[PDB]
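Engineer: What follows is a structure written as structure tokens; I'll ask about it next.
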Amino acid sequence: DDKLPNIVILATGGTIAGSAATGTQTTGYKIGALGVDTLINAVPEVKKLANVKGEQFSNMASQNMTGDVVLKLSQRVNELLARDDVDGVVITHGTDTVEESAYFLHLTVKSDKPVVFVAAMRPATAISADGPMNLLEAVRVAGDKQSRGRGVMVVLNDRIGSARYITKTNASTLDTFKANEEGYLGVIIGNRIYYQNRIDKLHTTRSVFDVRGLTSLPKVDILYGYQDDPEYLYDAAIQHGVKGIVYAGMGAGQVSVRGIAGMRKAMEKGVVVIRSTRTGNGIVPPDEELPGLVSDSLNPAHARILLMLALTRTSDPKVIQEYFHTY
Amino acid sequence: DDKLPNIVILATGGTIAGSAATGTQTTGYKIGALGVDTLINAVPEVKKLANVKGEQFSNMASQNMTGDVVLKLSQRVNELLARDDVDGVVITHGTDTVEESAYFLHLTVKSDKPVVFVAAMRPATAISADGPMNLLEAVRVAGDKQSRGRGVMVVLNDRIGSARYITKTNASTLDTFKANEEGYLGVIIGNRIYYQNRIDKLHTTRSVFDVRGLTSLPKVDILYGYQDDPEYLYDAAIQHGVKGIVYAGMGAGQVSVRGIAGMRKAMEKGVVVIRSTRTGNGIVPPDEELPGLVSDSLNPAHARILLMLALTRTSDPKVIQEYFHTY
Amino acid sequence: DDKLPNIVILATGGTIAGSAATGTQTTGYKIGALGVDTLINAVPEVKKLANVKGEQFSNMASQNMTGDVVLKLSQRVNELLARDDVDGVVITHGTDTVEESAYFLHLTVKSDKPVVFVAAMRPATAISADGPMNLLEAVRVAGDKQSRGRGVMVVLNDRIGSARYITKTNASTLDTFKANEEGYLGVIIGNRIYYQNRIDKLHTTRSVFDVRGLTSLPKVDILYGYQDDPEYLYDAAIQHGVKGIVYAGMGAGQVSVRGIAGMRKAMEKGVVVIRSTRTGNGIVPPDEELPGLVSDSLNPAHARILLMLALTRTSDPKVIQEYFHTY
Amino acid sequence: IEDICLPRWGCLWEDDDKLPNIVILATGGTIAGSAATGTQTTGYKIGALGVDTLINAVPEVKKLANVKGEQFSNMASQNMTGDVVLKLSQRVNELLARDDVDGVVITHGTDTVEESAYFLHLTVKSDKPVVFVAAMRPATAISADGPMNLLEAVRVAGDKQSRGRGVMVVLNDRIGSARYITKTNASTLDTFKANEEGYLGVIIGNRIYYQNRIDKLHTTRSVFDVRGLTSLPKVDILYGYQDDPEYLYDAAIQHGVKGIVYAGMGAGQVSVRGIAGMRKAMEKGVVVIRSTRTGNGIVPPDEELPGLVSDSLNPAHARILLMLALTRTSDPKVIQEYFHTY
Ligand SMILES: N[C@@H](CC(=O)O)C(=O)O
Ligand SMILES: N[C@@H](CC(=O)O)C(=O)O
Ligand SMILES: N[C@@H](CC(=O)O)C(=O)O
Ligand SMILES: N[C@@H](CC(=O)O)C(=O)O
């Protein structure tokens, strides 16, 4: 059908491809059993929105997704979007770390063609499974000419989230993906896309980051901030050769006497520290009296992705801080 | 005034007692400078709601609050509420770890008399500083007969939050304290309290946790869940003699192959592992195929407080799990 | 099965019983064709939670639900719950006016046995239809001993809302039912109920409202507040014999000079005016300088239901105002 | 920084040529509310407190901009009317056409700021910032929000990065688009939210963080031009609920409405009584927009129901767009397209 857009569904795994013995097992199920062609054939309506081709990239639970594999995913998506016969890509993924994978591609995909991550909170075998409609919506978004140049998108539950703002806010609910302060890029209601916002940040074709032919990324750990937080976790990260530490800080990236000592020690060894927040939302503002750089509105998981990519380009703290304010 | 309730304002510090040279310095200000009587004298209207007595317990930024000091704060509040001449206590505290301090007292205060934490996101010297109205509302709540038996409360921005549900959701905003799934116990509008909910959990006078005569707490650290999370941080926590690890997990407390190896090592050494969530909200459901216990709807910071108190009474994982479902 | 609770599924219609020719059709689906037994047979797992009996009360779209029919629904539920062989009732209903029907039964059901409204945003024939899981959850809640004495409940999307607080917040999304300030009474995750709150309001067995003998209810209309709102709509309501007007006011029930003239004319004719808010949330506080009574945190649709019932018990404005603060 | 006001001339711009020139155009609201005590948060006076008193309460504003106050009105916003909003739009267009004006901050009541702001969003023919500001507590309250909201509004209006964003509403450290922002709570400081669309930006630690640009037509790309108008079409809003009466449609028709916005049950759904009323209105040439009472989200098209659909416009916003649509057209296809694009 020469009228329809050509969409690759690049499958990585996740609960959307999860399988249990009964419709009420929504916890305990298997990931690794359902191939992309089985997902496509379960929603043949997708074939009215696009010419779809399935490609099996991986079949893992996203809690096991690693930077080396995300780097390969970015490289594969770039190869697909460089082709004239590909109009967009839908990536099926686990909900747990989709925000990390999506934000990585948001910074590194060198195309305006749509890249739409899709996931499901209930396994494919569940009663009222959300994956079928999420996939149909993701294909609609990936295939729409109006979807171009918006950055990487995450589509669940009738919502289109920017990779830069969207986060899994709830352990277990269908409506978990929200950006409380930034909203959705758009919504899909009655089989129509309603675009609301364009993000005011650099991404994709206007991003400086290009990691095509890297094979590995700088090591970055995330340490939590809390009452009685110990210095020894900084020491352990330093001893294992981290290049960056993201701090999931108390309030606005605020630091105890232990965190301060740990950050100062790490920076003396050339580790870059980003102060983010454990709160879930909002701005960590600059404070020249505290060590490290600040995460802007990046949450810890997003901040780690940006810091890893920043460290491939520079060790200059002024340049890295500007990336945190612009990406 | 024999008609008015007797309320002790027990000051611990925080931005509510923060001081800067200008009204627009909302970052960089000093905590440790402003005493409880200066806070009281800035809102003399409080003296129409109650007979207030200030007591200076500490004067620190709450990112420096520690379990030994929270233990002493619980002990002091228990001794104040045991007195016939005290009808309730307001505790001024920093926003960054108020949810940790408040939840600890929620579990350990053996009185139905109101205990109301209050804080401010802007320093006392700021333009449109929030601390004055927060304090007046906190005194109104602490003094109201209808406030008894509700568990420990956190009052900011016209809202009354339960210590068990309320969390700082935003690094930097006035409206940061929310319980997205559980709502507020009540609101204060037009100088009137509107009670909405009673928490359906054990607390205060129905809690088994009694720490009168304890001098220290079990060591519990929090490790974050993310792509490429390292096993070596579990090794470090084990080597430093932690009694508990709270895991700020991916999604519903989900664990990488590295986290699973770390948790299995910890449990072999007698460490109790609680799987919570980094997401900010919702339920980590039981899963007998994964290591450790589950945090129910307790976020990581709250889960650490309950685990520390649980470990003062038991090492039995069945009892600790039941505490996580009932407190 | 003598172990299982006896639950009646009392069907009234709604999108949960909507049927279309294709899985993607969102408009011109049919309500009125799909019987309660077809809903039950689509989720046979419900038979493992309860002994279910289907009863067809009606089969309409809830935008067509009327006070005369809600009155009969209340009467039928009271008749069912008076029976020893009924442990609870699930009521299938349209989403559009479930908050009006549910709040009416919340005030008029004279039993502590659970009454659980359930609904679906997608038709039964839709891809990823929500009705099956919503119904299974509603039966789990209605059958649980812990669910007794909580007031009337609305269950969708893994959430249990109080009839007094829950509202349809979004025209079109699955997660539409929320109580932004009051939260959910509980959630259902992994086939387990997590109760969070008990509402701090009068309902059911502690309510003064009893309609078992009534055959009609007082007339109450709702007028909107907005720039240039016309006096003539007050005149029209008065000429058509309303006994009450609920005002969906600007901000905190605020009134233009035209609305004030209309309200004064209505009150001169014995019409009771309740000032609610168009905003969606929060308290309309008392103000003796404005006409009428205030809705507390009741939104316009809920305020109308309470005013209709209040008018069966009193014409005293002091008593009606107290009802708005206590129900 | 000293107000220099000369005779038979008026007040001068501070010389500071580094700073933007910002007009603070005052209309009233609780931000200009005054009571006898700090705890009177209902019962206070609006109409007594002038724009220079607001400016003098936050002299820090003079470090962000050269500010000139202009008193446009001094009313509670529940009394704001389309004829006054029309004049406000025309005055803002006159100010922004001047080379010596870099932006305008408009002080207003919270209750109908979303209506006034959206009207100007469609009718202001400039990329220069227009920032509505309001306060939920009176100027005399303990922890009054108006001072910081005004300082934030001036910072936004003066920033070169603020241009071309549409009309903005600034309270409580947030920058909302006029098209999405609404008063969501009767009484709270954090009432202004756009649950599905978020904020355009936030102001934290004296810095603006821009997050979003709205993907809708506004200001310099809007077809709505009301310069030269002295009158606007009549549009009423009717609520949808169980037992909603047909007679309120009859009353609106008899009073010559050109439009009806329906605050519908769920997705603009209509009872048999509402359908009969809407059919009667449309037979008389009244344009009907089906919006939602819910507070959020999309009313989708449905050829089987009467009227047009509001898209994601809430009833108050839908009334403003319908009134402006009816200045230019009665074509339902054109009006529907406006609802999808504005
Ligand atoms: N653990 C699963 C969760 C999900 O997809 O919902 C994953 O992220 O792969
Ligand atoms: N760092 C401060 C922040 C605040 O109180 O707002 C504290 O927690 O003490
Ligand atoms: N119009 C339908 C909508 C739904 O149930 O979702 C009804 O309320 O009956
Ligand atoms: N009634 C006031 C309320 C406020 O400004 O907060 C107004 O809209 O003018």
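Indices start at 1 and increase along the chain as displayed.
Per deposition record, X-ray crystallography, 1.8 Å.
Including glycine, each Cβ sits where the backbone N, Cα and C put it.
According to Swiss-Prot, the protein has these features:
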type     : residues                                  : note
ACT_SITE : B:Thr15                                   : active site, O-isoaspartyl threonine intermediate
BINDING  : B:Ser62, B:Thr95, B:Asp96                 : substrate binding site
VARIANT  : B:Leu156 to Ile (Swiss-Prot position 177) : In strain: NCPPB 1125
VARIANT  : B:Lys178 to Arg (Swiss-Prot position 199) : In strain: NCPPB 1125
VARIANT  : B:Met267 to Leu (Swiss-Prot position 288) : In strain: NCPPB 1125
Engineer: Which recorded positions out of B:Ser62, B:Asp96, B:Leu156 lie by ligand 2, going by a Cβ under 6 Å?
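Structural biologist: So the answer is B:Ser62, B:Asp96.
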Engineer: Including all protein chains displayed, how many Cβ atoms other than that of B:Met267 (variant position) lie within 10 Å of its Cβ?
Structural biologist: 15
Engineer: Where does B:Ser62 (substrate binding site) sit by DSSP, helix, strand or coil?
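Structural biologist: DSSP call for B:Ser62 (substrate binding site): helix.
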Engineer: Express the distance between the Cα positions of B:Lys178 (variant position) and B:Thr15 (active site, O-isoaspartyl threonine intermediate) as a whole number of Å.
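Structural biologist: Between the Cα atoms of B:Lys178 (variant position) and B:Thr15 (active site, O-isoaspartyl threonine intermediate), the distance comes to 19 Å.
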Engineer: List the same-chain residues at least 6 positions away in sequence whose Cβ sits under 8 Å from the Cβ of B:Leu156 (variant position), in sequence order, or say none.
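Structural biologist: Once residues fewer than 6 apart are set aside, B:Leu156 (variant position) is near B:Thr95, B:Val118, B:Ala119, B:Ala120, B:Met121, B:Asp130, B:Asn134, B:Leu174, B:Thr176, B:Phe177.
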Engineer: In terms of Cβ proximity below 8 Å, which recorded positions out of B:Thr15, B:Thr95, B:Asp96, B:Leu156, B:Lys178, B:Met267 neighbour chain A?
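Structural biologist: Near chain A, the qualifying recorded positions are B:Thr95, B:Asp96.
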Engineer: Sort out for me which one of B:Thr15, B:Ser62, B:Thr95, B:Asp96, B:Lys178 has the most neighbouring CB atoms within 10 A, since those are the recorded positions we care about.
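Structural biologist: Per the Cβ count within 10 Å, the most buried is B:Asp96.
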Engineer: Consider each pair of residues in B:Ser62, B:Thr95, B:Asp96, all listed by the record as binding substrate, and report the largest Cα separation in Å as a whole number.
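Structural biologist: The span, Cα to Cα at its widest, is 7 Å.
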Engineer: Work out how many Å separate B:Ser62 (substrate binding site) and B:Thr15 (active site, O-isoaspartyl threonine intermediate) at their Cα atoms, rounded off.
Structural biologist: 9
Engineer: So, three-state DSSP: helix, strand or coil for B:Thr15 (active site, O-isoaspartyl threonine intermediate)?
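Structural biologist: In three-state terms, B:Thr15 (active site, O-isoaspartyl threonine intermediate) counts as helix.
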Engineer: Give me the Cα-Cα distance between B:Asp96 (substrate binding site) and B:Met267 (variant position), rounded to a whole Å.
Structural biologist: 31
